[PDB]
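Enquirer: Before I ask anything, let me first share the structure, which is written out below as structure tokens.
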Amino acid sequence: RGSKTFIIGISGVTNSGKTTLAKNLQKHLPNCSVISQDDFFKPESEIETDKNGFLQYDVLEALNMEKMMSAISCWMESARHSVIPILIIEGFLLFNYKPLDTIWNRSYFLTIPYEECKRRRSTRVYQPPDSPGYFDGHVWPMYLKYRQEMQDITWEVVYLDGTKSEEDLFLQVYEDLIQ
Ligand SMILES: Nc1ncnc2c1ncn2[C@@H]1O[C@H](COP(=O)(O)OP(=O)(O)NP(=O)(O)O)[C@@H](O)[C@H]1O
Ligand SMILES: NC(=O)c1ccc[n+]([C@@H]2O[C@H](CO)[C@@H](O)[C@H]2O)c1
Ligand SMILES: [Mg+2]
């Protein structure tokens, strides 16, 4: 209400460079906010474990999506007071969350190969840390569950090659946005 806004969704597999891209875009766009799905995970004490003892982090049940939706709604409610306000929402599980389907003005999806994804993942320390065999046992399977949930999407998603440099990825989205 009350002003035009421009909302960008950036999703992709874990470690595809979503957070870096969002931050880089925010540095070079005016009146630009970023909401990161990474901020809305439940604490470890509230995460489930599956039949094989893997913590269930890579599914929407691991996140406080009411709290994230609240932050997104609040951004929208307050946008007119800042004056086109831009919101980038970035996260590994966005395009399977139906309440967001109609909000996007642009949707980007970062893809990288499994080998490169696994490589990057091993360079990270999460809290809690990835348990042994977590990536093949939980992360990649859940990522494939996501991609197939995404088969029902009716809007246009722009697939981006996340093996491009951080600067190429920025530039590619930037060029798209000013068009
Ligand atoms: N375009 C890129 N090329 C090579 N490495 C990158 C690129 N973008 C990010 N990285 C590196 O990949 C790792 C993750 O980047 P980050 O921006 O956190 O990705 P993410 O998708 O937000 N990660 P996550 O939220 O944990 O699933 C870090 O080591 C980054 O320095
Ligand atoms: N941020 C967290 O609470 C947390 C904890 C454990 C694992 N992760 C990983 O973050 C990635 C996307 O942001 C997912 O693949 C999670 O496994 C996050
Ligand atoms: Mg991130």
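Counting starts with 1 at the first residue shown.
Placement of Cβ uses the backbone N, Cα and C atoms for every residue, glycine included.
Swiss-Prot lists these features:
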- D38: active site, proton acceptor (ACT_SITE)
- 12-20, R120, 124-126, 164-166: ATP binding site (BINDING)
- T19, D38: Mg(2+) binding site (BINDING)
- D38, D39, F40, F41, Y57, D58, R121, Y126, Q127: substrate binding site (BINDING)
- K18 to A (Swiss-Prot position 16): Loss of activity (MUTAGEN)
- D38 to A (Swiss-Prot position 36): Loss of activity (MUTAGEN)
- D58 to A (Swiss-Prot position 56): Loss of activity (MUTAGEN)
- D130 to A (Swiss-Prot position 138): Almost no effect (MUTAGEN)
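Map these features onto the structure and tell me what's around them.
Expert: In the three-state DSSP scheme, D38 (mutagenesis position) falls into the helix class. There are 14 other Cβ atoms within 10 Å of the Cβ belonging to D38 (mutagenesis position).
Counting only residues at least six positions away in the same chain, the Cβ atoms of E166 sit under 8 Å from the Cβ of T20 (ATP binding site).
In sequence order, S36, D38, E90 are the residues of the chain that are 6 or more apart from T19 (Mg(2+) binding site) and have a CB within less than 8 Å of its CB. In this structure, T19 (Mg(2+) binding site) is part of a helix by DSSP.
Around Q127 (substrate binding site), the same-chain residues at least 6 positions away in sequence with a Cβ under 8 Å from its Cβ are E44. DSSP assigns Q127 (substrate binding site) to coil in the three-state reduction, outside any helix or strand.
Listed in sequence order, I10, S11, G12, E90, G91, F92, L110 are the same-chain residues six or more apart from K18 (mutagenesis position) with CB atoms under 8 A from its CB.
The Cβ neighbour count for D58 (mutagenesis position), using a 10 Å radius over every protein chain in view, is 20.
Take the CB of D130 (mutagenesis position) and look out to 10 A: across all protein chains shown you find 18 other CB atoms.
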Enquirer: Across the 10 residues missing from the deposited entry, can you see how many angstrom lie between the CA of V83 and the CA of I84, as a whole number?
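Expert: So the two residues bracketing the gap are 8 Å apart at Cα.
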Enquirer: In whole Å, could you give the widest CA to CA gap in the substrate site formed by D38, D39, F40, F41, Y57, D58, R121, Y126, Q127?
Expert: 20
Enquirer: Can you tell me which of these recorded positions sit near ligand 2, meaning the Cβ is under 6 Å from at least one of its atoms: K18, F40, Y57, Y126?
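Expert: Once distances to ligand 2 are taken from each Cβ, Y57, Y126 fall under 6 Å.
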Enquirer: In DSSP terms, helix, strand or coil for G12 (ATP binding site)?
Expert: strand
